[PDB]
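J.: One structure follows; several queries about it will come next.
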Amino acid sequence: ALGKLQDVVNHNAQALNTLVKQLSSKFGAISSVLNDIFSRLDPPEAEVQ
Amino acid sequence: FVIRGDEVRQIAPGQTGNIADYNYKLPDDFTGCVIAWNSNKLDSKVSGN
């Protein structure tokens, strides 16, 4: 009965969960942790990943 | 300067070490050209170490 008031809540909760999910996901890089990049590469070539 | 050895690659934007740390250090930009060449024809003075 109350199903169109949960679709908006579920779509917003999904959008918020998907946005956080894309944080632990690197894009053609070493890892998805910023602290694991500066201390694992040289400063000059650090700002290419 | 008269730095010798494999530390020539250390003389560059970043890439720290033993030579490019406590003797001389280029910025993280270094807008220019690094010119190096062999000098084992005039610096062969062991006396003037």
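Residues 400-448, in that order, are what chain B shows, numbered as in Swiss-Prot.
Method of determination (from the header): electron microscopy, 3.2 Å.
Using N, Cα and C of the backbone, Cβ positions are placed for all residues, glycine too.
In case it helps, Swiss-Prot gives these features for our protein:
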- B:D405 to N: In strain: Omicron/BA.2, Omicron/BA.2.12.1, Omicron/BA.2.75, Omicron/BA.4, Omicron/BA.5, Omicron/BQ.1.1, Omicron/XBB.1.5, Omicron/EG.5.1; complete loss of interaction with host integrins (VARIANT)
- B:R408 to S: In strain: Omicron/BA.2, Omicron/BA.2.12.1, Omicron/BA.2.75, Omicron/BA.4, Omicron/BA.5, Omicron/BQ.1.1, Omicron/XBB.1.5, Omicron/EG.5.1 (VARIANT)
- B:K444 to T: In strain: Omicron/BQ.1.1 (VARIANT)
- B:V445 to P: In strain: Omicron/XBB.1.5, Omicron/EG.5.1 (VARIANT)
J.: Among all protein chains shown, how many Cβ atoms are found within 10 Å of the Cβ of B:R408 (variant position), not counting that one?
T.: 13
J.: Rounded to a whole angstrom, what is the C-alpha distance between B:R408 (variant position) and B:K444 (variant position)?
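T.: Between the alpha carbons of B:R408 (variant position) and B:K444 (variant position) there are 24 Å.
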J.: Can you tell me the CA-to-CA distance separating B:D405 (variant position) and B:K444 (variant position), as a whole number of Å?
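T.: Cα-Cα, rounded: 20 Å.
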